[PDB]
Amino acid sequence: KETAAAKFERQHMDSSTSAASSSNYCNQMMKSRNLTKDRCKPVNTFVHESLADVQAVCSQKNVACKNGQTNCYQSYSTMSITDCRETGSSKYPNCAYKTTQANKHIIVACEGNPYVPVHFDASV
Ligand SMILES: Nc1ncnc2c1ncn2[C@@H]1O[C@H](COP(=O)(O)O)[C@@H](O)[C@H]1OP(=O)(O)O
């Protein structure tokens, strides 16, 4: 019975590397976090900041979500992240990804009580 909050941590939190993602980081992470079990999740971002810092974004700059909902929040500070994008030759169940490190502001959707991140919307 994985909560939405728990799912966000599994899909998007990676506080352990401080940001040193190898060219194979996404290939390994997308697999270890069970994001290529049913299919190849096209794109996914991992955040290498502390959990408290990412949770704090829910009290930061309120912005519109891409889907039009109003519960998205942009971090005031830039954060260490890694973007994973499926390559053009990626073939299930052998999903392949391009790993790209960056330092950008994250935009997350928040829900619940406590009010915590439940979806990763974008980086800017
Ligand atoms: N039930 C939902 N309500 C709102 N946003 C969603 C929901 N499920 C997924 N998302 C988010 O919508 C976008 C597209 O998702 P998908 O690829 O699964 O269709 C992603 O940012 C995803 O965030 P996340 O993957 O963090 O949940």
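So for chain A, numbering is Swiss-Prot's, and the shown residues are 27-150, in order.
If you check the header, you will see the structure was determined by X-ray crystallography, 1.2 Å.
Using N, Cα and C of the backbone, Cβ positions are placed for all residues, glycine too.
Annotated active site, proton acceptor per Swiss-Prot: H38, in sequence order. All protein chains considered, the CB of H38 (mutagenesis position) has 19 other CB atoms within 10 Å. According to its DSSP assignment, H38 (mutagenesis position) is helical.
Less than 8 angstroms from the CB of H145 (mutagenesis position) sit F34, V134, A135, each of them six or more residues away in the same chain. The annotation active site, proton donor is assigned in Swiss-Prot to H145.
In the three-state DSSP reading, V69 (substrate binding site) counts as strand. Taken from Swiss-Prot, the feature substrate binding site applies to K33, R36, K67, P68, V69, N70, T71, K92, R111.
According to Swiss-Prot, the mutagenesis experiment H38 to A carries the following note: Loss of activity.
Experimental mutagenesis at this site is recorded by Swiss-Prot as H145 to A, annotated: Loss of activity.
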- Quick one: which of the recorded positions (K33, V69, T71, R111, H145) have their CB closer than 6 Å to ligand 1? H145
- What DSSP gives for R111 (substrate binding site), in three states, is strand
